[PDB]
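Remarks on the structure that follows.
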Amino acid sequence: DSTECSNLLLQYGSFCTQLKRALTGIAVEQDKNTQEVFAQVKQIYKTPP
Amino acid sequence: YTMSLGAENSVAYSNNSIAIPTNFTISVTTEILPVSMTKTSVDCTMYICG
Amino acid sequence: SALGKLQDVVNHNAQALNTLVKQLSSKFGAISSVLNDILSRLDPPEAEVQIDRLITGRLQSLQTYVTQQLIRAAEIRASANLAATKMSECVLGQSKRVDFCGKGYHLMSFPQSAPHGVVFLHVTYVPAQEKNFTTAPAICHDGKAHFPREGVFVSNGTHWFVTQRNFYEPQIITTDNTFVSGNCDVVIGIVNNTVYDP
Amino acid sequence: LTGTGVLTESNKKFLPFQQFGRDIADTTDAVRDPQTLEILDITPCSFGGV
Amino acid sequence: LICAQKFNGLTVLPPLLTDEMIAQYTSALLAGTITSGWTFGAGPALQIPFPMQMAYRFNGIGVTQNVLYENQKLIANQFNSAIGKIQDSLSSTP
Ligand SMILES: *[C@@H]1O[C@H](CO)[C@@H](O[C@@H]2O[C@H](CO)[C@@H](O)[C@H](O)[C@H]2NC(C)=O)[C@H](O)[C@H]1NC(C)=O
Ligand SMILES: *[C@@H]1O[C@H](CO)[C@@H](O[C@@H]2O[C@H](CO)[C@@H](O)[C@H](O)[C@H]2NC(C)=O)[C@H](O)[C@H]1NC(C)=O
Ligand SMILES: *[C@@H]1O[C@H](CO)[C@@H](O[C@@H]2O[C@H](CO)[C@@H](O)[C@H](O)[C@H]2NC(C)=O)[C@H](O)[C@H]1NC(C)=O
Ligand SMILES: *[C@@H]1O[C@H](CO)[C@@H](O)[C@H](O)[C@H]1NC(C)=O
Ligand SMILES: *[C@@H]1O[C@H](CO)[C@@H](O)[C@H](O)[C@H]1NC(C)=O
């Protein structure tokens, strides 16, 4: 949280927009992975008593 | 709202009950798949030191 | 968003390219992004330190672009192999693998070319109009259990019949629809109709 | 503004106050002739891998 | 440490599907297999008695229909026993 340091980043490029987008894409994939494996049924079937 | 997985349904299971369809439906679904991305080439000299 | 999968591929590589050019503007700690300006403002003996500082941040952008491109290329390779795998199975034949080519029992698959991808039209078979019937594992006639050669014994509630599993064509229980195996005191749940021998 | 390119006529309209003219990047895709105040259309020379 | 995951600019996003909803998916997937065989995976779920269903699974590997029914008591005792040992199998080997 140093203002002087942050001034060097904005001169350094748009690497962060690449990093946070990469980790956002890696985050949506994890949600998609669990959806693909498990959400294979459109209804919740119930075992008989 | 809290997510709902789907319409809860209970199957009428019974030692001696069978359910057999009397009809069908020829459903034609669709599936999309990427195959090839864009072939890109770069030139270091023309890029790094124009 | 039907063609979401292909659209993102066109978006990802194009936006990755647009970041790569946009990476050229950053000064990377040097005096200016335009290296012709550096060669004009500063003298050559003391312009290398600025040029070297610009080069290090510049090729590093290329290293990032190639690396993320190699990973993305591998992802497409898996996707392309999957498409090639199910082009051979779903189209050039019929697949018994459940939910591989469309939900339901698969019959056909007509591909269509799409920009940077393929689209499959899985012609599946979906049963409907299900009816609840009373079944039985086997049918004792003369003390010998009869099991259906194909399909399942089903009872409209009054008579027994044998019909295939996925469609309801009640047929009289002959001795050609069923086969005999042993006595009928060992099968749990056996009913006792009469098997019309043709 | 020093660089290398194929100077050419531009149909672009540089509002009086508009001196140079970058594009969706940082490249001076156009310049106004110091003299003759003409809108040129500076474009990179046709390179390409062999 | 895993208790305080915040650290310094390091946020751990929570999964969209909670462990409870995943368990609901698995349980709904179990009840489909038991009470409907495979028919629930290819359209509507059609109930079928489990001894009858497993004869169809037997018929799909080559053994005739009647092998299961004449060995239902033995097969069930075999399955039950195995599904049991599987709990201790995971416990025995960490
Ligand atoms: C199976 O379903 C089809 C439609 O999905 C039924 O065909 C319909 O039959 C009704 C008769 O009442 C007609 O009014 C419709 O025009 C038909 N539609 C089509 C698309 O053919 C068919 O009758 C059903 N089979 C059985 C045995 O009921
Ligand atoms: C169940 O068994 C059969 C199936 O329809 C029915 O018996 C039929 O009745 C008709 C009436 O004239 C006759 O052709 C025969 O007696 C039977 N023919 C068949 C085998 O179709 C019976 O009525 C049905 N009852 C129920 C409970 O549905
Ligand atoms: C199915 O029908 C057969 C034929 O009648 C039954 O066999 C006889 O059933 C009577 C009534 O219980 C017994 O007293 C006889 O001893 C049986 N004979 C034999 C072959 O042992 C049979 O019990 C019936 N089964 C069911 C499911 O009710
Ligand atoms: C029949 O079904 C009931 C309820 O599902 C079950 O409790 C009972 O044991 C079954 N009886 C037999 C052996 O058919
Ligand atoms: C068949 O019977 C069961 C049990 O009574 C019931 O749950 C099911 O809805 C019935 N199906 C039809 C098509 O009537």
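Chain E is numbered as in Swiss-Prot; shown residues: 849-942, in order.
Here the Cβ of each residue, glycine as well, is placed from N, Cα and C on the backbone.
Looking at Swiss-Prot, the entry for natural variant E:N856 to K says: In strain: Omicron/BA.1. Its own atom aside, the Cβ of E:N856 (variant position) has 5 Cβ atoms within 10 angstroms in the protein chains shown. Reduced to three states, the DSSP call for E:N856 (variant position) is coil.
Annotation of the natural variant E:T859 to N in Swiss-Prot: In strain: Lambda/C.37. Taking Cβ-Cβ distances under 8 Å and a sequence gap of 6 or more within the same chain, the neighbours of E:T859 (variant position) are E:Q853.
E:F888 to L appears in Swiss-Prot as a natural variant; the accompanying note says: In strain: Eta/B.1.525. Counting every protein chain shown, 24 other Cβ atoms lie within 10 Å of the Cβ of E:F888 (variant position).
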Please report how many Å separate the Cα atom of E:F888 (variant position) from that of E:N856 (variant position), as a whole number. 48
Which of the variant positions E:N856, E:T859, E:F888 have a Cβ less than 8 Å from any Cβ in chain A? E:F888
